[PDB]
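S.K.: The following block contains the structure, expressed as structure tokens.
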Amino acid sequence: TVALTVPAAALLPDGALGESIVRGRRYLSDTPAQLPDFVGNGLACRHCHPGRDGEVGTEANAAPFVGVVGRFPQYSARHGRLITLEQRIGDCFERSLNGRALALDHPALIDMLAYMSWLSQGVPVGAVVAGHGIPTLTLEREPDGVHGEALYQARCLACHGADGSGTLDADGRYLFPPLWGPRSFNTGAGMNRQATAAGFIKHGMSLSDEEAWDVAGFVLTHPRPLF
Ligand code: HEC
Ligand code: HEC
């Protein structure tokens, strides 16, 4: 692998590329408000691809976008063929954001690509960045949703709510995003898979593997939009 580094925002170039990168950041950070025609729930990309200092997709083990551009196109079992990064973004719009994919030449999509390419500056094509993806967590026992409920009350509820509906900020964006119900990710999302939810919870959200497994199980007992 190669190291995860985050470029300096002060070193952004003047001109069309720099302006596109800034728009891209905003689409990724503020997706429901910026792209209402394409987002069907309350989630922005940053809610599963977090970043510090206003950036998005810069955190190891929380599916950073640093180095993502050099890993596409790639085979998708989901599609049964090679897909592009534009198509992969469309999938997260359809599933994680319960919405609609942008056209593959939509200016907002191109701005999101520009931003991801900026984060990827200096990463060799084909290289794997340390911390890429959301590593799965699997245990060789059933997730105990009863234990998970108790863990949820103790460790998660204060932010994500008794009803998993999250907490809005003053501007109507989710400070703490919804984990289930009509404003959360749909059943087609990767986060709807036990081992992915457990891995995300483990690395972001301290919890033991056993606790992450059980609380993921509890989270995933709830209704959410059907894909
Ligand atoms: C509900 C959680 C969630 C939301 C919201 C979400 N994603 Fe994702 N995304 C994931 C998960 C899980 C993966 C799989 C990570 C992995 O490969 O291990 C993923 C993977 C990706 C990848 C591929 C990363 C790689 O390393 O191959 C891209 C690109 C991506 N998402 C873009 C977006 C964009 C753009 C948005 C906003 C439109 C978005 N996602 C919203 C959960 C989410
Ligand atoms: C300090 C408040 C806080 C606590 C406590 C917290 N979270 Fe989160 N959670 C967030 C925020 C904010 C995000 C959006 C991503 C980010 O910025 O880290 C998030 C994202 C998530 C996501 C992905 C986005 C979505 O809407 O599905 C899941 C799943 C999640 N949290 C589950 C949990 C679980 C389970 C616990 C308890 C083990 C937990 N969280 C504890 C604040 C919290």
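The residues of chain A that appear here are 32-236, 243-264 by Swiss-Prot count, in order.
The way this entry was determined, per its header, is X-ray crystallography, 1.2 Å.
Note: Cβ is positioned from N, Cα and C throughout, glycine not excepted.
So Swiss-Prot lists these for the protein:
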DOMAIN    44-158  domain 'Cytochrome c 1'
BINDING   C76, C79, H80  heme c 1 binding site
MUTAGEN   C123 to G  Loss of function
BINDING   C187, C190, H191  heme c 2 binding site
S.K.: Report the residues of the chain - excluding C76, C79, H80 - with C-beta within 8 Å of the mean position of the site's C-beta atoms, for the recorded heme c 1 site, in sequence order.
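M.R.: Residues close to the heme c 1 site, other than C76, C79, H80: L59, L74, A75, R77, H78, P81, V87, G88, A93, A94, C123, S127.
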S.K.: Provide the number of Cβ atoms within 10 Å of the Cβ of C187 (heme c 2 binding site), excluding the reference atom itself.
M.R.: 20
S.K.: Would you mind working out the Cα-to-Cα span from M236 to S243? 6 residues missing in between, answer in Å, no decimals.
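M.R.: What separates the two Cα atoms is a distance of 8 Å.
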S.K.: Which Cβ among the recorded positions (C76, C79, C123, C190) has the fewest C-beta neighbours inside 10 Å?
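M.R.: So among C76, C79, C123, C190, the recorded positions given, the one with the fewest Cβ atoms within 10 Å is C190.
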S.K.: Among the recorded positions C123, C187, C190, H191, name every one whose Cβ is found under 6 angstroms from ligand 1, counting any of its atoms.
M.R.: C123
S.K.: When secondary structure is assigned with DSSP, how many helix, strand and coil residues does the domain 'Cytochrome c 1' (44-158) contain?
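M.R.: The composition, in the requested order, is 47 helix, 6 strand, 62 coil.
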S.K.: Enumerate same-chain residues with a sequence separation of six or more from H191 (heme c 2 binding site) and a Cβ-Cβ distance below 8 A; give 'none' if the list is empty.
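M.R.: When sequence neighbours closer than 6 are ignored, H191 (heme c 2 binding site) has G197, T198, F207, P208, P209, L210 within Cβ distance under 8 Å.
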S.K.: Beyond the listed site residues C187, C190, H191, identify every same-chain residue whose Cβ lies within 8 Å of the center of their Cβ atoms for the heme c 2 site.
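M.R.: The answer, listed by sequence position, is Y183, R186, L188, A189, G192, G197, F207, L210, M236.
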S.K.: Where the distance is taken from Cα to Cα, which of the recorded positions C79, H80, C123 turns out closest to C190 (heme c 2 binding site)?
M.R.: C79
S.K.: Whole-number Å only: compute the distance from the Cα of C76 (heme c 1 binding site) to the Cα of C123 (mutagenesis position).
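M.R.: Their Cα atoms are separated by 8 Å.
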S.K.: Measuring Cα to Cα, how many angstrom lie between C79 (heme c 1 binding site) and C187 (heme c 2 binding site)?
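M.R.: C79 (heme c 1 binding site) to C187 (heme c 2 binding site), Cα-Cα distance: 16 Å.
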S.K.: Suppose we draw a 10 Å sphere around the Cβ of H80 (heme c 1 binding site). How many other Cβ atoms does it contain, all chains included?
M.R.: 21
S.K.: Quick one: pull the CA-CA distance for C187 (heme c 2 binding site) versus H80 (heme c 1 binding site), whole Å only.
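M.R.: Rounded to a whole number, the Cα-Cα distance is 19 Å.
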S.K.: List the recorded positions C76, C79, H80, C123, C190 whose Cβ sits under 6 Å from any atom of ligand 2, in sequence order.
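M.R.: Cβ < 6 Å from ligand 2, in sequence order: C79, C190.
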